[PDB]
Amino acid sequence: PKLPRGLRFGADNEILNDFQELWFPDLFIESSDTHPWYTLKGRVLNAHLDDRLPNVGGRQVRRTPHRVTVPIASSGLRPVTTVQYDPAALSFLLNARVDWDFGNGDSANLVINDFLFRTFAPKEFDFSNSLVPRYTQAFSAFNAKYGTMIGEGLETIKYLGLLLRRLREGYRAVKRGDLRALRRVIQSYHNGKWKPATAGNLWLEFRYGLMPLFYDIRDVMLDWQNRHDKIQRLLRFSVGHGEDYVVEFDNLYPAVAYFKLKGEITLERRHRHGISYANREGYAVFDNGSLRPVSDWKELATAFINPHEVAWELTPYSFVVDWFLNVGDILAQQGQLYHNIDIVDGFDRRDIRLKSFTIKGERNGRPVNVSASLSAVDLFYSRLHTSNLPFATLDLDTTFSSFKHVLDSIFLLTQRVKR
Amino acid sequence: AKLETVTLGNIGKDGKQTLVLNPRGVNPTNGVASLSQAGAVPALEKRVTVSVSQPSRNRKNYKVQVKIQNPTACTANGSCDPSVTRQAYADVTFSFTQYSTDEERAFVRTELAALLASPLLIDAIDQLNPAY
Amino acid sequence: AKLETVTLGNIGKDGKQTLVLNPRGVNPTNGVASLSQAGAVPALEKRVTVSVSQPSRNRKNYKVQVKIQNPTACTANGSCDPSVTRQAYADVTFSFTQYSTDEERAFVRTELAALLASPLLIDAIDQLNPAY
Amino acid sequence: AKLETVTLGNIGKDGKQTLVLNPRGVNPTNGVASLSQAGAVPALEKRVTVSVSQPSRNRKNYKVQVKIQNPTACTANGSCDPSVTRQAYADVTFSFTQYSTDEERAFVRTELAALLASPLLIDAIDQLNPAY
Amino acid sequence: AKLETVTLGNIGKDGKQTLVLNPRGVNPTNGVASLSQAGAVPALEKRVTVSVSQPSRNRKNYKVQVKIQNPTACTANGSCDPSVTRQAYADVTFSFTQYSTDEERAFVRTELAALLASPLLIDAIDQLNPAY
Amino acid sequence: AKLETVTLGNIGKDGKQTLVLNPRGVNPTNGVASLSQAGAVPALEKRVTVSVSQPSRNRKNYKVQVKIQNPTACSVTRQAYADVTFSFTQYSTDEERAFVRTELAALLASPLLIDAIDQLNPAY
RNA sequence: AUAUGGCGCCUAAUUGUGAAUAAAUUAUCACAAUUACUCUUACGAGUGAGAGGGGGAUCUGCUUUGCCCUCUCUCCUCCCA
């Protein structure tokens, strides 16, 4: 009651998504008239008619209420919502201008507005046989289509870990206290036998004496963020197939049995399916109230290169240890993106959309001429969540366990840094 | 393997149309006979080529190649000459050993025929539906 | 396109044999469904495979392969179980565009079927007679 | 080899426990089908993987692989999430020739089962006592 | 190491604006200092980085670099977060021979100051006009 | 100021057509409510935005703004739009505010402004 | 030898204009445009695909669309000396 319909509380009073309502909502019937009136303006058989009578007789559609979700992952992926709108009969307004000049004194010319008609809706259809095949091949080529980027990401993250380890060595040298031994890393960048000039200082030979290290760190962590972005974008596979289905509308008489209206309506129905992947443990209970942003990822990288920093003259130790700790925090946060990755969500959607139409008036010798434009009011749209996946999936846990291992190791390394 | 007019009937989804391919000249650069639509221009549009590769150092092991091409073309609203928008094509390659025998060859060919006629393949590429 | 016991009817020279292929399975490593004649010895079963490749970034084309495998028994008068001596292959390769039509591709199928029925291919495969 | 719920009864030292293993998705990258306990958490703990590599230029010599894997875990006094303190697992590997016979393969299966049932292997594993 | 507060004056055309630059640190790699305005915002804080080099191997002359940033700090930006819209770069670079003099350096120094103060450079830096 | 469906009848040169404006999300970046045509596509075409900016260090002086936007297509080939801004002091009274609203409506319905809008003719 | 292994050949291209032979084509070259589908074929719009960049994007949002926002570029490619 406190939270909106599609939400619920957790153990420690944390915002969470109510699956029972998300995937199994309470349908309800509705018969809310939208345009239960039509207006004819003009003259027919020398009779100016401008009445306004109703057109809608009875409505009935089942649908679901309004819901709210919240991302259940660091990347911000939201869960899918079960929705239904399956009108018993379709609806399409026709703002046509019927007119026809017949002999023996018989002319008609007027314009119709807010005139709709109900017709059958082909709900019974299933393209599973056509959609299921279009996953296996995609998965098989996946590794052949992105193994390159996954491998370069795996090496980039290990390179980040190596950089952080070298930085940790330098910091530990700083903490223990030594000017000459502190140059262990300094010799790892100059590519040359650098000689001293005078008596230096600990913080002086560490604040920017490691500019190549800082530049490398910034560059390759931006590199990893960029690849990361794509990689998590790569954890989703949506595919759909569309076909055309022409339909006929029953006869109708906008006037009082003065002229008949017939023709055809062109629609297409497309069946779509989308599979997703994420953690299989914390997906149900993902703390959205305590997470770090994504900007601090750039913040930490640029901090050491920032030539504006007063904490180097007040508390170097605190600032550098906080740098470590926040890096480890972000690392652990992104770690959950690769722990036990399996099918977590799945939706199947069936939707109908008009494309074209045709109109033909026939009362006596095909006297009517129609030049109208069609527009729909009600379209069949049914999107249901499903958990049964009757086909071989692409379980991407084994191919990501390495990344999880790497991030855990790096977090251990950085949390091992003490004041 | 005489070349002459070929009348394939019961063609298409419903198996009601018919296709009449006349013969053409046997490509002497590789010895390939060919048939094409009755004409006029579709004669240079839809093609059906027949090849029979005899044993040799590279071969062993006779081959028989049958290549069908059908280019779908359309006329832009304003142009005159139809330009090819899509093109469909298929190739069948039979490989037989030097001791192969006619019974088994015919066995194989008609088995291809019935397979193509069977629900399996008809679903698998009228709809592009791997068997699943 | 569910796999299922495929029963190919009249078959061969006189058109009197029949073939019964049981669904084996579908290799997903390459997305290919396998059918095989009911038997015990894998080396002496008639085999068939169908695959459909979607258009990829380096292909951008619908592909469908149908492969047919016919070993010969050549069982020896005792002394051990039979050994494979000859093997007939058939390899059919349909390829179409993203925008092609079930119409087109059913039509070209039934084209291939009629072609395999027609007298030309008859003696071009059976008799090994070069098309001429 | 349809995949479904497998009910493994009369197991353990006294042969009184039962194991229910449901299937999961089959590894497309190498074609490996998997079962695990009915769940919930033990599903990702216990695993049973089965694969059949068919012949090729590398395989000749069909190879049937059957891995079983049981993680023993527990909960520290004060902890919440169980941690795996141990991992038992075994691997069975059958290699058969293309001319192999269902006959042969079946008795092989049964002999392996009977050996596993025999006192010899019984004490050889249960107690890890060599044969002496 | 520069740790001095500079209380500037006669800023802008009116000459009634004043500024203060407080040190922020030293960059122990290239002999660079840092000074900023009092504040807590990049756009509101003006940057002054002086740098002095000595000959090592790549060059045989001194280098006195001076980089000043005067970002345009906008008030109304959708919230109370004054951002930057126009970054004001001012880069000055010197090169003195190792046999030069404090007299010569002061000479160039005062000539630069006087030209900057005179109405000569004001027209080319503010109004952007060429030498007619 | 509840957001709901608005049925504007008797509109146009001769006051015949009708506009059905359904509400949308109130823009949280600046607190502005929105209404759009019944749809489907015209929803993202036609727009009516309403905001009531309360006093601030620059306002004092409530400012009620109403913007109307009509794009005409055939791709949007033309775009008409109007904006009304009422500035009311803190001591202003709802008497004053309704007076002002009603006066502005009566002006837009008066011959002078129909002449100056429809055919765009200055009062001369 | 099926899966697939090996051999060879091959690549942006299409259209139009100059030269093209005494005269007609006219490959080679040059010159000019094109590139994915639908929309009038006017301008331009829409969508699919990919490439790159910026934003840092979660709390009580919608959803007759399934889901991080946005900018830029391409419709035989990508990489090095």
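Note that chain A is numbered according to Swiss-Prot, with residues 2-420 shown in order.
This entry, so its header tells us, was determined using electron microscopy, 4.6 Å.
Cβ atoms here come from the backbone N, Cα and C positions, even for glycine.
Among the natural variants in Swiss-Prot, A:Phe29 to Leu has the note: In strain: Qbeta_2_FR. The residue drawn here is the original one. Close to A:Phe29 (variant position) in the fold, though at least 6 residues off in sequence, lie A:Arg63, A:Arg64, A:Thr65, A:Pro66, each with a CB less than 8 Å from its CB.
For the natural variant A:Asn110 to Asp, the note given in Swiss-Prot is In strain: Qbeta_2_FR. When Cβ atoms from all protein chains are considered, those within 10 Å of A:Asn110 (variant position) total 12, not counting its own.
Annotation of the natural variant A:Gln138 to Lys in Swiss-Prot: In strain: Qbeta_3_FR. In sequence order, no residues are near A:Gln138 (variant position), counting only same-chain partners six or more apart with C-beta under 8 A.
Sequence-distant contacts of A:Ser189 (variant position), defined as residues of its own chain at least six apart whose C-beta falls under 8 angstroms from its C-beta, comprise A:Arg167. DSSP assigns A:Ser189 (variant position) to a helix. Annotation of the natural variant A:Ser189 to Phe in Swiss-Prot: In strain: Qbeta_3.
According to Swiss-Prot, the natural variant A:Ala198 to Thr carries the following note: In strain: TW18. Around the Cβ of A:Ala198 (variant position), a 10 Å sphere holds 8 further Cβ atoms from the protein chains shown.
For the natural variant A:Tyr254 to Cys, the note given by Swiss-Prot reads: In strain: Qbeta_3. DSSP classifies A:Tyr254 (variant position) as coil under the three-state reduction.
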Rounded Cα-Cα span from A:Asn110 (variant position) to A:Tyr254 (variant position), Å: 15
Protein Cβ atoms within 10 Å of A:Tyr254 (variant position), excluding its own: 11
Length of the line joining the Cα atoms of A:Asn110 (variant position) and A:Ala198 (variant position), in Å: 101
